[PDB]
Amino acid sequence: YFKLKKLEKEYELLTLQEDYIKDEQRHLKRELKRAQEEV
Amino acid sequence: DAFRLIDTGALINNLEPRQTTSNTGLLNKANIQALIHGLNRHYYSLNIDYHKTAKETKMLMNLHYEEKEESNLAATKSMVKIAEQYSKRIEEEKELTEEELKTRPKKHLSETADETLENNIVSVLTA
Amino acid sequence: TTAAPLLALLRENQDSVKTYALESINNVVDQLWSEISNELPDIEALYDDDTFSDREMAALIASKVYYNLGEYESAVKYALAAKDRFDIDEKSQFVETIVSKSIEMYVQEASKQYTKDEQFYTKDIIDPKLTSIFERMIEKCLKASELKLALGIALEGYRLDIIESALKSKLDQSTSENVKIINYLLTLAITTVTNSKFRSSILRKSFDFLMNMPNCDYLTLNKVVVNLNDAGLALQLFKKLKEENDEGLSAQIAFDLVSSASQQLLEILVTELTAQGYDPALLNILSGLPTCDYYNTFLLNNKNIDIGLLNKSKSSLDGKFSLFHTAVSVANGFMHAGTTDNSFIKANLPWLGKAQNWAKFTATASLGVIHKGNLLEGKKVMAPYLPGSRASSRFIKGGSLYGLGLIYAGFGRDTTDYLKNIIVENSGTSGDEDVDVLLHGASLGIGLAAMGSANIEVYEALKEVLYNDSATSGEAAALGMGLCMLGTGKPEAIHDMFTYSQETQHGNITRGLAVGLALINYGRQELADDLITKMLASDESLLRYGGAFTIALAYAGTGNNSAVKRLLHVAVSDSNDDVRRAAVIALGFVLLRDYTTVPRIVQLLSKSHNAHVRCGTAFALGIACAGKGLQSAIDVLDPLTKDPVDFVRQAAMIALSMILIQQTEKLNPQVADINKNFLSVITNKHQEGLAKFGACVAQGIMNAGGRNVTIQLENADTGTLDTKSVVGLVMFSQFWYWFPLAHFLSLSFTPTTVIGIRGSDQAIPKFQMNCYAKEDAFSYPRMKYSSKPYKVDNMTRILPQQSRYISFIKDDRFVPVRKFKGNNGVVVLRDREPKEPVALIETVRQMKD
């Protein structure tokens, strides 16, 4: 029972890293506009 | 960059004014960088900060139904030119295709497809 | 083979025909369920017929329509009308699913209805068909002699009837196994149960289970009391132990509740137990007065560090271009913490002359960390620095009051009336340069002395200071009210500090109120969402900055998946480099539950852009994993060390220093190259100024307290977090607004050693202890695997890895009680037949009185 609930928390840890990258990839395009135009 | 005189009162002979030292370093160019704490009288490094309120945020947002008329105004000129606009896009993609076949490039071909996408979906929005 | 012949006989009216047609479907199922879906509405129509008595067998097959179709939502609903026709022990493919599917339906109807009432399982709110099946699986697990599956399924169902009946019936007496089962459900309630209301009910029931048996583990008895934070069950433990008082019984729980209990919990045990009688020798121990005196001798004679380490680093830079003078006073306090060694200040006289009044602020306050643990000499040694004596500047008095609250923190109730009355007298009359500096230090003194203790007069005394619109005296006045709101606090101050923050045009006052909001909610978890939303909705960069600290403190320890998503959205939204940095620092406090998954999140943010954010990701490994350390976390901090950015290397040497505390060869081979880099930055003069701050701090962290203490936010005893340790580290990772926030790190110092105390003489005996800590396996540095045993007396340095195998010898006539729990802390022993004293360790108490 203890090891069964450990797998449920691992699915949330994979979701935290998955939802952040999907949001980061769209924000990287905003930093590219501040980069190539400024330099 | 800014430079401030010294009214003291926090300094007198030797003290440590200007709380919250953070952000960037000295930088600048040459002369005033060599001496900072040695001679603080007429020169020393500073930082620049800007404070805006809630009303000042939308003040610069006015760049983007007045502008709606200009959206359909550009569509009027392209309405008669819809045959001439796509004529130059298709003939350009044909010439870029032969250059890719004779390479045996994709950068110049992708730039033409991007302008075609903006001339299609936006033209559909007129209906 | 089609289902048409068997299903066509139900269109007529007969008693025998309707029986034979239904029973034939139960025999052949997997073949005929294809055509039953078309006849499904005709079969379910017979359930409402009162003259049809086969509905028990009909509902069993009707549930198999969606069960064979692949939809389990409707399969469990129609299977509840079978009554006795529903098999249990058959253990077939249909039984192992619908029963398990009913468990999921039992949980969905539980947590949603648990908010309204917890008794729904008794009443008709929940379908009794699901409850009856839920109880049959409980008795099935009892026959298998497994308490994990029987008691674990009731935790997610929110039912107190099975947990109390099943766990108590299995108690036998011996009791060592029953306590472990109780310890499991307390840890299982952290993972499975996401609600704090259900935990409060388990903590109360698990307490009375061990109170009926005379032999029980006393560490678990306090485990349910500290997490509940209630005085009802706390006083009940001392009632049974009144006549049961023993050397290693009543005195064993006194030292464990010093840092476990809050400020309000310690004041109740002293006042309430006074009327019923109490041991006069055990009085000051509950408050913690003598507790700090036990380690004054331990950190003195056992200190192997050399004083010349700070002299060589300080002599490198002096006079013109004065920076380290603020940082040297910080590094001086760590190494001399608890040893009461002032010789460094009296060593080089020109260092006091070159130190300015602003440098004397951290120089006079450095005595609070050095003399921390001695409450008698706190005001005696600092008397010339304390107010009332003529000095050369007001910063000397203001700098002394800041360090005055370090030693007296939590005990400042005696000095509270003295400090806050000066602020009231200086509130109406102000504007002078000497008045604002005097109150600026007084606000820092009243805050740290009253830190942790809720006081109404302290909150009201600092309210009128903000109305005068003074940023010098208003900045310290905002942080003083937040230190008293730790833990629960007053919810009325949430809306007051939030409203007055937007009406103030001062930057330091608005920032102080935003940071104070995070200190109001401590351990609230989802209960702090009301303040989190209001702070993130505002456009102020200061209010949005403190929003990440609220998530860090409330979700500290046990976290939640929804709290991490909020910290990740703020870093990608706000353009402030400081607010984005506070988001990655707050990720360390939510991961305190498991230190293994910490580097997995940090490694993704180490290679990203925004070097200001990369500076905060370095402390992410200096918060959670700093108490233990990992080899995988070292590679994450490698690119931050080679980063040419100045302030990134500042955060790298600090994080690498806390991980390498008490590390030597044959343990972490990388400690040699990293420790030499701390002195290389000081030696190299080509480095910039911003990169040399972390060099003098890192050398004082590893040597802090003579390597007799470590930096840890908590330890495992009752399964709780320290109030002053978690809040103190939030500032330790922040150098931007005010650099020497590391003075708050002194409250988080946890000495690591095993000190036995014999209750006969109320002193520390001397005897050997069999352990695996021999230097051939684990040792300590000087200026995994275990084979051979080891023996050493008390009052010796014991690493946190060495404290797990410590065992007391029973041939010396010393009866252990706590034995080894796998961590540090005082273990009070017992005595069987007292005759004559064996040995005694002479402490510094004999040299004074």
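Quick note: numbers on chain B are straight from Swiss-Prot, i.e. 154-217, 230-269, 276-298, in order.
Every residue gets a Cβ built from N, Cα and C, even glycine.
Among the natural variants that Swiss-Prot reports, B:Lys208 to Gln is described with the note: In strain: NRRL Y-53. Cβ environment of B:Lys208 (variant position): no same-chain residue six or more positions apart lies under 8 Å away.
Long-range Cβ proximity for B:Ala239 (variant position), meaning a same-chain Cβ under 8 A and a gap of 6 or more residues, is found for none. Look at B:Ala239 (variant position): DSSP puts it in a helix. According to Swiss-Prot, the natural variant B:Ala239 to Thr carries the following note: In strain: NRRL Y-53.
Under the heading of natural variants, Swiss-Prot lists B:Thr262 to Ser and annotates it as follows: In strain: NRRL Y-53. Long-range Cβ contacts of B:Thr262 (variant position) within its own chain (separation 6+, distance under 8 Å): B:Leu280.
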What does DSSP say about B:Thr262 (variant position): helix, strand or coil?
helix
